[PDB]
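Written below as structure tokens is the structure these notes are about.
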Amino acid sequence: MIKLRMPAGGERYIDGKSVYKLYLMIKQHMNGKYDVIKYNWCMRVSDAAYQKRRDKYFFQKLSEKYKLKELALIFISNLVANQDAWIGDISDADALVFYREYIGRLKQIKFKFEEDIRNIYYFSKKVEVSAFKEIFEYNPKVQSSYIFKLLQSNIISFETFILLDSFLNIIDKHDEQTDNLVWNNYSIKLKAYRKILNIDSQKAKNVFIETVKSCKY
Ligand SMILES: [Cl-]
Ligand SMILES: [Cl-]
Ligand SMILES: [Cl-]
Ligand SMILES: [Cl-]
Ligand SMILES: [Cl-]
Ligand SMILES: [Cl-]
Ligand SMILES: [Cl-]
Ligand SMILES: [Cl-]
Ligand SMILES: [Cl-]
Ligand SMILES: [Ir+4]
Ligand SMILES: [Ir+4]
């Protein structure tokens, strides 16, 4: 149903500067300044900028131990879900600890998706929607939506939001109806992550329908 797109030759070990380049390309991608898929996980960087770094040891240590696929996951998981890495330096974000905790989450994505769907459904009853669709539609009054609010409160994950988006078109519709800064900040990350996620919309839809049905009856 869902797979993360990854740089080619993921079993490879690379050097410290290369680890730094990988981090920078993913960082820029998550900020909407680059597209790792468009450029096939390759990017040129400023050596002067790298040399100016006071934390070159961080990238060196990671390079000694982790394969390319693991390095990519460490950076992706942190830059997507670790708010401490959204603006703060990766060498200051407790990245490895965060990554270890996040890989376990990625391994159970389908179960987590189902869990999130059930929670979205029961929440919809608590707020007394007149129709389930009201949860996902942008609300001009509050410049937001219940589904976005749930993501903000960390009740559901980014993967769940993007999975729902695959067949509900939530992100693009929100983007066209508002300029809200808070949404935009999240939307930049959502669209960036969506680019590296390979999602089978039909399968995600099937899971959604089956899960809601089990909540209703
Ligand atoms: Cl599958
Ligand atoms: Cl599947
Ligand atoms: Cl599957
Ligand atoms: Cl499957
Ligand atoms: Cl399947
Ligand atoms: Cl399957
Ligand atoms: Cl109606
Ligand atoms: Cl309607
Ligand atoms: Cl309506
Ligand atoms: Ir499957
Ligand atoms: Ir209507």
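Looks like X-ray crystallography, 1.5 Å, at least that's what the header says.
Including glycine, each Cβ sits where the backbone N, Cα and C put it.
Here the residue is the original one, while Swiss-Prot reports the published mutagenesis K27 to E with the comment Impaired DNA-binding. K38 to A appears in Swiss-Prot as a mutagenesis experiment; the accompanying note says: Impaired DNA-binding. For the mutagenesis of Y39 to A, Swiss-Prot gives this note: Impaired DNA-binding. The structure shown keeps the original residue. Quoted from Swiss-Prot, the note on the mutagenesis of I87 to A is: Impaired DNA-binding but loads helicase normally onto ssDNA covered with SSB. According to Swiss-Prot, the mutagenesis experiment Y122 to A carries this note: Impaired interaction with the DnaB-like replicative helicase. What Swiss-Prot says about the mutagenesis result for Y138 to A is this: Impaired interaction with SSB. As a published mutagenesis entry, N139 to A appears in Swiss-Prot alongside the note: Impaired interaction with SSB.
Distribution of Swiss-Prot features across the structure.
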| residue | record | DSSP (3 states) |
| --- | --- | --- |
| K27 | mutagenesis position | helix |
| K38 | mutagenesis position | coil |
| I87 | mutagenesis position | coil |
| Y122 | mutagenesis position | helix |
| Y138 | mutagenesis position | coil |
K38 (mutagenesis position) CB neighbourhood, other CB atoms within 10 A: 8
Rounded distance in angstrom between the Cα atoms of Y122 (mutagenesis position) and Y138 (mutagenesis position): 19
Fewest other Cβ within 10 angstroms of its own Cβ, chosen from the mutagenesis positions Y122, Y138: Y122
Rounded Cα separation (Å) that holds between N139 (mutagenesis position) and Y39 (mutagenesis position): 36
Of the mutagenesis positions listed as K27, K38, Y39, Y138, the one whose CA lies nearest the CA of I87 (mutagenesis position): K27
C-alpha spacing of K27 (mutagenesis position) relative to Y39 (mutagenesis position), in angstrom: 14
Of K27, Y39, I87, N139 (the mutagenesis positions), the residue whose Cβ has the fewest other Cβ atoms within 10 Å: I87
Rounded inter-Cα distance in Å - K27 (mutagenesis position), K38 (mutagenesis position): 15
Nearest-integer angstrom distance between the alpha carbons (Cα) of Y138 (mutagenesis position) and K38 (mutagenesis position): 30
